[PDB]
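Participant: This structure is in structure tokens; I'll ask about it shortly.
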Amino acid sequence: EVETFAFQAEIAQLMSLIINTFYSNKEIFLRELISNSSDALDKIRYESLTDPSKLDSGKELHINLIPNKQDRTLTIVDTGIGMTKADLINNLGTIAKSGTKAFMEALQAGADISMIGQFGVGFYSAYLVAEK
Amino acid sequence: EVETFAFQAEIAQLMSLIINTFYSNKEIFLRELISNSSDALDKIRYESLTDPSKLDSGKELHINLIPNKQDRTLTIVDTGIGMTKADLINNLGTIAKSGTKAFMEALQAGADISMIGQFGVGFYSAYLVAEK
Amino acid sequence: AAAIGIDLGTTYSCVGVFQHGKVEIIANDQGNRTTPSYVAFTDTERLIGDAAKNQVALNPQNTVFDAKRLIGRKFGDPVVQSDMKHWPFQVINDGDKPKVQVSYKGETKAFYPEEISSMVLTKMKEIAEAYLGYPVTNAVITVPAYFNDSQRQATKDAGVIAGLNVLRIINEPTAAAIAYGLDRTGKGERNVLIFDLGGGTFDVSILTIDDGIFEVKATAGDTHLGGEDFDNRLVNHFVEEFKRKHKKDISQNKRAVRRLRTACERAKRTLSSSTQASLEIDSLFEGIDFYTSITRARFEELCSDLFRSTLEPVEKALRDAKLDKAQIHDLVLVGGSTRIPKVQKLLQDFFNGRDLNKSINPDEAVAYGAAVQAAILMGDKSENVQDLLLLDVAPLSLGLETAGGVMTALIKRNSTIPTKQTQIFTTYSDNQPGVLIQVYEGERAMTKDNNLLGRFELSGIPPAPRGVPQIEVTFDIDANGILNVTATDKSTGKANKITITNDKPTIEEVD
Ligand SMILES: Nc1ncnc2c1ncn2[C@@H]1O[C@H](COP(=O)(O)OP(=O)(O)O)[C@@H](O)[C@H]1O
């Protein structure tokens, strides 16, 4: 069973802009995904300071990059805290509406796409090069 | 009496891209509004060549520009063919359902906002300076 | 409710809040601004601060303190090995990240030093909050200047565990320099020597400050020299005395020695303002009442080498900084142990009688600086500068009488102040030795119709044909409208001034 959800308008608009606006600095794709994995890795590391059991599922906190050209794919593995079903549905865990709205206003004011991570919505940049 | 129809998804998408893009050459606003007015005037001129009665509702073919600083609006009036209820509701009478998508592909490839009139959807450029 | 700064030491810590141009240093539950870096794990709760220090003798095996030596270090680090041999608690190689095992509520849990210091920071957080009447997360935590990056991150994390927003980790000597106002600007291009004589460590650091911008030139130190060994010399005085006087060997009773040591700490602090202090303990050892004393001179003899050795890292820091004594402009004290007259005398004599900056309690100066820095970091406004510029303006143009009896304005009406504006003038007539500048306020072209504010003479002008001498006249106005008009002859470097007080048709025809 697969549940289908709508994107909240601010991000539905953001993703459209990422795909259709002619941004040339496509390299922020990897930069943002690696950076976001780092944040997840710190979320565990901090919790493990008062509740060590968070590392019982795997002591190693790291980022892996694994390209597979034959499938036109790249896997980025974040061994950080991850997300529950609920967080995936709820904008992959972020405050999408406030961050994205402010970002779109920044873009209307002349901001570059490289600033997307400054609004906490950096992972939507995946669509700069991703089809899916 | 206000009837709601809502917009074709692809044109709604273009309007969002226009609105949220940092485009400085906003003079295309009036260029496209005038071009579209002109097209309406030529269509009626052609109708009158085989059916002159179409000029009995007014004969003169012209464009009237009236700024209204007190309303914060701009009025552009053309005396051309007009639009039927159906055209007005069917994405403003153009094949927006085709033209905006083709334009968006052009934008993905690096096309400018100023090329919007080349896709027959030039009037959506109104939202560069208009809110409504 | 402003951001705070916390001075996180090995033996003691202190918190302050910066507001209204000053840092308020905040007292704990008992009225002490500076409280111990101790957490006591008991089988009922963890005591923090004085509460933990007060029972070290009873529960030393479960009391953890001086977390900083272990923080950011690897278990196998020689420093870790050096300190674990001195602790009553167990240090554990849990993945080469030393943890301390103590019994808390009956369980021998291993507590990582960052959580030990977060426990301390949490207590300091609570102290400041109770005082300010507001929850506080915006903070600056200081560290020794020698801390490496694992240590700095570890400090930030202790703050995060405690619920703090660590705005920054700054160095202990930077904070002291800030506390003493050496960063207020106008004091640039100066060398500052900071003498950090604390509890368990001694450090020397030479800073260069350029109008608020800091650079550290050199550091030196003794990682084991501080108040604790002055206490140990005072302890040996009293311990050996006890044994000989009573024929009872008190040195083997860790609690009796610790009670004696606590008295040594009290007597030593008292002794620093006094000439004499005493030890008075009921039933100290084997039921024996131990009543005795320490004079200031005896204390200095017991510790005479501990005091002299503090200048050895001073000489080292000067060598590393490539500076002579004469190149140090500012002498700064940090650490409660510098309150001992001998320390002050040795540093002051070393630097030829020059006064030490003792204006802020040595144990508060670091917290003080951290609080000031925390307030600017939380949002960059600190009793300046934009409000002064937008609210206070020059109400009338400011200028000077020049030849012809006319006023030349340098500061224009409604210009924001503070500001400095200049123009170039020459002597009016040929071959004059100086000029007469009359300073005026007002909007009239003629000086006779303006407000004379004051007059001064600029001497030292080489005589030359009119228009040749190059005189820069400066109107320097502060935020409150006070005006300082100065002038100088650029060819000689000579200058003078006046202080002004505050008030506050054919084309339609044919031919
Ligand atoms: N008047 C005094 N005379 C002698 N020693 C003092 C005096 N006041 C405080 N001290 C000592 O100063 C030390 C405080 O050190 P501090 O610099 O706050 O901490 P840290 O060394 O942990 O950074 C304690 O060991 C204390 O006994």
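Following Swiss-Prot, chain A residues are numbered 16-147, in order.
Header says: electron microscopy, 3.6 Å.
Backbone N, Cα and C define each Cβ position, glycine as well.
Features from Swiss-Prot:
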- A:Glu47 to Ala: Strong ATP-binding. Strong interaction with HSF1, HIF1A, ERBB2, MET, KEAP1 and RHOBTB2. No effect on interaction with TSC1 (MUTAGEN)
- A:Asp93 to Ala: Impaired ATP-binding. Strong interaction with HIF1A, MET, KEAP1 and RHOBTB2. Loss of interaction with HSF1 and ERBB2. Los of interaction with TSC1 (MUTAGEN)
- A:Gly97 to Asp: Abolishes ATPase activity (MUTAGEN)
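For the listed features, I'd like the structural context: burial, neighbours, distances.
Facilitator: Non-local contacts of A:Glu47 (mutagenesis position) by the CB criterion (under 8 A, 6+ apart in sequence, same chain) comprise A:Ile131, A:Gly132, A:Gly137, A:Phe138, A:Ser140, A:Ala141.
Taking Cβ-Cβ distances under 8 Å and a sequence separation of 6 or more, the neighbours of A:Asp93 (mutagenesis position) in its chain are A:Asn51, A:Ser52, A:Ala55, A:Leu56, A:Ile78.
Within its own chain, A:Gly97 (mutagenesis position) has A:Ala55 as residues 6 or more apart in sequence whose C-beta sits under 8 angstroms from its own.
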Participant: Once the DSSP letters are reduced so that anything not helix or strand counts as coil, what is A:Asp93 (mutagenesis position)?
Facilitator: strand
